[PDB]
Amino acid sequence: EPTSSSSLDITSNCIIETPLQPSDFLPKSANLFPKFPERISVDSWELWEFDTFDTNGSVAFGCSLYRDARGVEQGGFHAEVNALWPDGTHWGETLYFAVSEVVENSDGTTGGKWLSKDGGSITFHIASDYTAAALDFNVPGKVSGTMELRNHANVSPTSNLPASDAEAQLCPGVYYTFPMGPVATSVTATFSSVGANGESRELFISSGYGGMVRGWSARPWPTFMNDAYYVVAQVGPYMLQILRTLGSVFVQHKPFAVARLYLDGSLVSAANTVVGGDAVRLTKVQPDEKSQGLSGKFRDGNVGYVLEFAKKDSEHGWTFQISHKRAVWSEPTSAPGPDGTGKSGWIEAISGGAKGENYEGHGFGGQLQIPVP
């Protein structure tokens, strides 16, 4: 029953080599339908991302579905699938799909399908009021199974949606949003070949935590960032989700952030600015400063972060201490060397809250650098 449909096929000419302007941001909408619906540019990107982890911080599973030109010569649109087991084994692949289809149905639901020539696919389906999302994985020889995210807040997702471009933006022209807010998650999946033995494993999460991201831009990442950190987390009653970028020379090294903080399902802080209508401060913790926390394998040696939410009418705000607890993925983003960069995914251990609070929880996070000056 689709009323809007966008279907792109790598094999056709759906990708143009000069810039394209997205359709305008829709206030108080999740903007789930593609903003580049008929064709994309070599610059443009769109993201639908669904991440999950268990309440004990021992299992994670995330899937990022992209429309962009990055995977064309590898045969299609890319999805990033990463999983971590309780014995520390991890599975991560970039999967390529020749066709990406997204539809909005008469009932208001949104469906997406990344589809391969061989019949494999990853599909998603999102409720009209954004309170549930489901993914189905059917990738022969790689991964099969299901994932589900569900929001149970007394306040609807719609009441928390950005009402203006500025509330939806990391910086001008870069949209990054969290339209589902706090979610409970489950995963049931089977992987064909896991670990150094290449043997089959199943992965289960139930009543877990996690989050959804919807983002898009005509601006390529290197033109506004050379370092980024993203986490979704649950810390006692708090649910938080943040992207913070550090600028490349092309934006005069300015930092940007989108962050949201919920208390038992109610929004208490929405920040689209860094400290320097709430604001966040995000400071790296170095291993000479704190004895707990892993570092990644590249030039960024931090062992975690301090995340502060500041309000103009709040004396002390909220502060959360983030420590890298378990490695998920690790991949280089430059040739190796003493300044070699990379990307590192984490299960985080996180504690804190307002003044006088010391809640404890976990997060699923990642950081990236790219060698743009």
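Here Swiss-Prot sets the residue numbers for chain A, with the shown residues being 3-278, 290-386 in order.
Just so it is clear, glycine is given a Cβ too, placed from its N, Cα and C backbone atoms.
For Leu49 (mutagenesis position), the same-chain residues 6+ apart in sequence whose C-beta sits under 8 angstroms from its C-beta are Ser66, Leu67, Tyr68, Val215, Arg216, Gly217, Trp218. Swiss-Prot gives this note for the published mutagenesis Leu49 to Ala: Significantly decreases enzyme activity.
Mutagenesis annotation in Swiss-Prot: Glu51 to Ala, described as Significantly decreases enzyme activity; the structure shown retains the original residue. DSSP assigns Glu51 (mutagenesis position) to a strand. All protein chains considered, the CB of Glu51 (mutagenesis position) has 19 other CB atoms within 10 Å.
Look at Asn84 (substrate binding site): DSSP puts it in a strand. According to Swiss-Prot, the feature substrate binding site maps to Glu51, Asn84, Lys356.
While the structure shown retains the original residue, Swiss-Prot records the mutagenesis experiment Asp53 to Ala with this note: Significantly decreases enzyme activity. All chains included, 28 other C-beta atoms sit within 10 angstroms of the C-beta of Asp53 (mutagenesis position).
Cα spacing between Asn84 (substrate binding site) and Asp53 (mutagenesis position): 9 Å, rounded to the nearest whole number. Sequence-distant neighbours of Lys356 (substrate binding site) (same chain, six or more apart, CB under 8 Å from its CB) are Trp342, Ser343, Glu344, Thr346, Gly379, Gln380, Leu381, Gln382, listed in sequence order. Spanning 11 unmodelled residues, the straight-line distance from the Cα of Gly278 to the Cα of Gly290 measures 13 Å. Within 10 Å of the C-beta of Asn84 (substrate binding site) we count 20 further C-beta atoms, all protein chains included. Taking the mean position of the Cβ atoms of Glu51, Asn84, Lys356 as the substrate site, the remaining residues of that chain whose Cβ falls within 8 Å of it are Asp53, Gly64, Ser66, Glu82, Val341, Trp342, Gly358, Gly379. Whole-number maximum of the Cα to Cα distances across the substrate-binding residues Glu51, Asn84, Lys356: 17 angstrom.
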